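Student: Please see the structure below; I have some questions.
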Amino acid sequence: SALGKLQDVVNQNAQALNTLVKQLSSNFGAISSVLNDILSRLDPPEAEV
Amino acid sequence: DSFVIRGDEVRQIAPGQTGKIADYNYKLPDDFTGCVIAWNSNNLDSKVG
């Protein structure tokens, strides 16, 4: 428990990277989270929306 | 531009909205900064047979 500050910084950076990669795979109010299924199963207007 | 279509095919002529006529005859992209005008012409363009 002595090496706390450096370990805390490393853990914070890892958690930030993980939550960023997780937010990339979010819906954000859409029907899915993948762009291919959206551009392939929707009409161009709703697709670009 | 001028063309003759039926009733159900009028709504298909719109920016972004696809269908049967706006795929091989007259396609309108999502940049149409004109304005569609249309009216009924079943009094001088139709004939028996």
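Following Swiss-Prot, chain B residues are numbered 398-446, in order.
The backbone N, Cα and C atoms fix where each Cβ goes, and this holds for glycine too.
Among the sequence features in Swiss-Prot, the natural variant B:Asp405 to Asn is noted as follows: In strain: Omicron/BA.2, Omicron/BA.2.12.1, Omicron/BA.2.75, Omicron/BA.4, Omicron/BA.5, Omicron/BQ.1.1, Omicron/XBB.1.5, Omicron/EG.5.1; complete loss of interaction with host integrins. Swiss-Prot documents B:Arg408 to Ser as a naturally occurring variant and attaches the note In strain: Omicron/BA.2, Omicron/BA.2.12.1, Omicron/BA.2.75, Omicron/BA.4, Omicron/BA.5, Omicron/BQ.1.1, Omicron/XBB.1.5, Omicron/EG.5.1. Among the natural variants in Swiss-Prot is B:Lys417 to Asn, noted as: In strain: Beta/B.1.351, Omicron/BA.1, Omicron/BA.2, Omicron/BA.2.12.1, Omicron/BA.2.75, Omicron/BA.4, Omicron/BA.5, Omicron/BQ.1.1, Omicron/XBB.1.5, Omicron/EG.5.1; May enhance affinity to human ACE2 receptor. While the structure shown retains the original residue, Swiss-Prot records the natural variant B:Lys417 to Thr with this note: In strain: Gamma/P.1. Natural variation at this site is recorded by Swiss-Prot as B:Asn440 to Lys, annotated: In strain: Omicron/BA.1, Omicron/BA.2, Omicron/BA.2.12.1, Omicron/BA.2.75, Omicron/BA.4, Omicron/BA.5, Omicron/BQ.1.1, Omicron/XBB.1.5, Omicron/EG.5.1. Swiss-Prot gives this note for the natural variant B:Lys444 to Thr: In strain: Omicron/BQ.1.1. Annotation of the natural variant B:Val445 to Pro in Swiss-Prot: In strain: Omicron/XBB.1.5, Omicron/EG.5.1. Recorded in Swiss-Prot as a natural variant, B:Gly446 to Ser carries the remark: In strain: Omicron/BA.1, Omicron/BA.2.75, Omicron/XBB.1.5, Omicron/EG.5.1.
Would you situate these features in the structure and describe their surroundings?
Tutor: In the three-state DSSP classification, B:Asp405 (variant position) falls within coil.
Every protein chain shown contributes to the tally, and the Cβ of B:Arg408 (variant position) ends up with 11 other Cβ atoms within 10 Å.
DSSP assigns B:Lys417 (variant position) to coil, not to a helix or a strand. For B:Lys417 (variant position), the Cβ neighbour count at a 10 Å cut-off comes to 10, with all displayed protein chains included.
DSSP assigns B:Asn440 (variant position) to coil, not to a helix or a strand.
Cβ neighbours of B:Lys444 (variant position) (same chain, under 8 Å, six or more residues apart in sequence): none.
The 10 Å shell around the Cβ of B:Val445 (variant position) contains 3 further Cβ atoms across the protein chains shown.
Cβ environment of B:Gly446 (variant position): no same-chain residue six or more positions apart lies under 8 Å away.
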Student: If one measures from the C-alpha of B:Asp405 (variant position) to the C-alpha of B:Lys417 (variant position), what distance in angstrom results, rounded to a whole number?
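Tutor: The Cα atom of B:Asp405 (variant position) is 11 Å away from the Cα atom of B:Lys417 (variant position).
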Student: Reduced to three states, what secondary structure does DSSP give B:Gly446 (variant position)?
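Tutor: In three-state terms, B:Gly446 (variant position) counts as coil.
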Student: Between B:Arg408 (variant position) and B:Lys417 (variant position), how far is it from one CA atom to the other, in Å?
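Tutor: With distance taken Cα to Cα, B:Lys417 (variant position) is 11 Å from B:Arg408 (variant position).
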